[PDB]
Structures are given as C-alpha cells and as structure tokens.
Amino acid sequence: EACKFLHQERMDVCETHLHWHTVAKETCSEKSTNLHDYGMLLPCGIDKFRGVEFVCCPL
Ligand SMILES: [Cu+]
C-alpha cells in the first residue's frame with residue numbers, strides 16, 4: 001500500500017480549519033489509514049474554508 005491523496009469540498013457551507021481537519025481524519029480512519037498531512041482549500045469569509053486536500057497513509 002502507498003498513501004492515497006484525497007480532495008473534499010462543499011459548495012453549501014464555509015467551515016473552520018477544525019471542521020476540515022476532523023473530516024480528513026475521519027475519512028482516513030474509515031479507510032483503515034492514518035491522516036499524515038492536509039491543506040485547506042478555497043478560503044472563505046475571514047477564517048473559514050470550503051474544502052480540504054489530504055493524504056492518508058497505511059497504519
Ligand atoms: Cu488541524
């Protein structure tokens with residue numbers, strides 16, 4: 001297994017870093033992997049974002 005790069009965004013809500021980190025973490029965990037890195041996408045408002053791109057790696 002290698003690590004997998006994944007991209008998620010929403011067109012209906014802007015959310016904080018914490019929400020997107022949570023989404024990335026839980027996505028990797030559902031795939032039996034661990035989140036290694038991530039970066040926010042599509043900054044919104046003064047402190048929010050509309051997506052995240054992240055890398056899930058083998059346990
Ligand atoms: Cu974070």
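Going from the start of the chain as shown, residues are counted 1 onward.
Method of determination (from the header): X-ray crystallography, 1.6 Å.
From the backbone N, Cα and C atoms, a Cβ is placed for every residue, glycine too.
According to Swiss-Prot, the mutagenesis experiment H7 to N (Swiss-Prot position 137) carries this note: Binds copper. Forms dimer. DSSP assigns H7 (mutagenesis position) to a strand in the three-state reduction. With a 10 A radius on its CB, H7 (mutagenesis position) counts 9 other CB atoms from all the protein chains.
For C14 (mutagenesis position), the Cβ neighbour count at a 10 Å cut-off comes to 16, with all displayed protein chains included. In this structure, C14 (mutagenesis position) belongs to neither helix nor strand by DSSP; it is coil. Quoting Swiss-Prot on the mutagenesis of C14 to S (Swiss-Prot position 144): Binds copper. No dimer formation. No copper reducing activity.
For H17 (mutagenesis position), applying a Cβ distance below 8 Å and a minimum sequence separation of six or more within one chain yields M40, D47, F49. For the mutagenesis result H17 to Y (Swiss-Prot position 147), the note given in Swiss-Prot is Greatly reduced copper-mediated low-density lipoprotein oxidation.
Swiss-Prot documents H17 to N (Swiss-Prot position 147) as a published mutagenesis change and attaches the note Binds copper. Forms dimer.
Swiss-Prot lists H17, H21, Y38 with the feature Cu(2+) 1 binding site, giving experimental evidence as the kind of evidence.
Following the DSSP three-state reduction, the secondary structure of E53 (Zn(2+) 1 binding site) is strand. Residue environment of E53 (Zn(2+) 1 binding site) contains 16 other Cβ atoms, counted within 10 Å of its Cβ in all protein chains. Taken from Swiss-Prot, the feature Zn(2+) 1 binding site covers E53, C56, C57, and the record attributes it to a curator's inference.
All protein chains considered, the CB of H21 (Cu(2+) 1 binding site) has 15 other CB atoms within 10 Å.
A sphere of 10 angstroms centred on the C-beta of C57 (Zn(2+) 1 binding site) encloses 14 other C-beta atoms.
Between the alpha carbons (Cα) of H21 (Cu(2+) 1 binding site) and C14 (mutagenesis position) lies a span of roughly 14 Å.
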